[PDB]
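**Student:** Let me begin by handing over the structure; questions about it come next.
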Amino acid sequence: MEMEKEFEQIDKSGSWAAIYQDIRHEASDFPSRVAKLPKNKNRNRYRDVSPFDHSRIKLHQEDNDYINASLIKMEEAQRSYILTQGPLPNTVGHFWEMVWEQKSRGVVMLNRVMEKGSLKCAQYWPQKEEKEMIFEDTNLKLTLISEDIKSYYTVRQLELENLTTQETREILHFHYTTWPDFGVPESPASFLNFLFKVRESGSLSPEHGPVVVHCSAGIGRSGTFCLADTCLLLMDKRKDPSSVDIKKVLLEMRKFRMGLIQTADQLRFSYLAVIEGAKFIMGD
Ligand SMILES: CS(=O)(=O)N1C[C@H](O)[C@H]2C[C@@H]1CC[C@H]2O
Ligand SMILES: CS(=O)(=O)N1C[C@H](O)[C@H]2C[C@@H]1CC[C@H]2O
């Protein structure tokens, strides 16, 4: 079925939970043996969210190459994404090592450091220009260059230096700051505006390594971001945009990381975002 009228048909019939459970039942199951090794326990935030072995990002290190991060490669859309958990106190150096080694231009953050009165990820970037961060375990230096605070999101320019080689690179930090502590946003307008700002920066384009996108677990809000982006790109590429099937795209992405889209409300929100976004691109 088309999307916008499949949407109204699920609303009127109140069957979002059943649609979402079908996706959970059909989703891929692949091994994650490296994630579960005892030496990696303090490298995982949640015991039930792990990268698959076949798609995990490897650190360029011989001691321990493990990080909780997955490469999502979308062949028809010609886009790739790295989805990862929010960094832990003992993985902030690994996080920036991955950004460096994978040649990423942008980092997309969809959570606040504290939500619901608890810590959802480490403070992993510097908050003042004159107070830079040094990660001694991976030999990197990170400096805040500029910060632009807007009503729904903040963009930061960062400098990452590989202290072994003295090479430097400019990284863009795109921080969506207004996702509610509970539920999903009422309108997708600010989330779509944010997606378009990431696109306009070059951070999603083939002349760079994959964008790094995270929330707390790296599957829920993060899944919504890449699902919406890929569906909108496919609608632009194809002769028949109504042939894009958001459930099929989501199942394809779940071949590369488990659990993408965590609730039926997130699924409904993803439909809403793609529907509204397709009108602004031109459509209607
Ligand atoms: C009732 S439902 O399955 O269709 N469903 C939608 C409803 O709006 C509420 C509660 C439930 C699941 C998500 C949430 O959106
Ligand atoms: C058919 S589609 O547009 O919904 N779609 C094609 C796209 O390339 C992805 C995901 C999905 C089906 C498998 C794969 O080819």
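Here the Cβ of each residue, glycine as well, is placed from N, Cα and C on the backbone.
One entry in Swiss-Prot concerns the mutagenesis experiment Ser50 to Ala or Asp. Its note says: No phosphorylation. For the mutagenesis of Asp181 to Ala, Swiss-Prot gives this note: Substrate-trapping mutant. The structure shown keeps the original residue. Residues or ranges marked as substrate binding site by Swiss-Prot: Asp181, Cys215, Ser216, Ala217, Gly218, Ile219, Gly220, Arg221, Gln262. Swiss-Prot gives this note for the published mutagenesis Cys215 to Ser: Catalytically inactive mutant; abolishes sulfhydration. Summarising the annotation, Swiss-Prot assigns active site, phosphocysteine intermediate to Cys215.
Mind running through what each feature is packed against?
**Tutor:** Around the Cβ of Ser50 (mutagenesis position), 22 further Cβ atoms fall within 10 Å across all displayed protein chains.
Within the same chain, residues at least six positions away from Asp181 (mutagenesis position) with a Cβ under 8 Å of its Cβ are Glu115, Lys116.
The Cβ neighbour count for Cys215 (mutagenesis position), using a 10 Å radius and every protein chain shown, is 27.
A coil conformation is recorded for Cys215 (mutagenesis position) in the three-state DSSP classification, outside any helix or strand.
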**Student:** Among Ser216, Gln262, all listed as binding-site residues, which has the most CB atoms within 10 Å of its CB?
**Tutor:** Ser216
**Student:** Would you pick out, from the binding-site residues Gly218, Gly220, the residue whose Cβ has the largest number of other Cβ atoms within 10 Å?
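**Tutor:** Comparing the binding-site residues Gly218, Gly220, the most crowded Cβ belongs to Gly218.
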**Student:** What does the structure give for the C-alpha distance between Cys215 (mutagenesis position) and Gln262 (substrate binding site)? Integer Å is fine.
**Tutor:** 12
**Student:** Hey, how far is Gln262 (substrate binding site) from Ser50 (mutagenesis position), Cα to Cα, in Å?
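**Tutor:** It is 14 Å, counting Cα to Cα.
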**Student:** Give me the Cα-Cα distance between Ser50 (mutagenesis position) and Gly218 (substrate binding site), rounded to a whole Å.
**Tutor:** 10
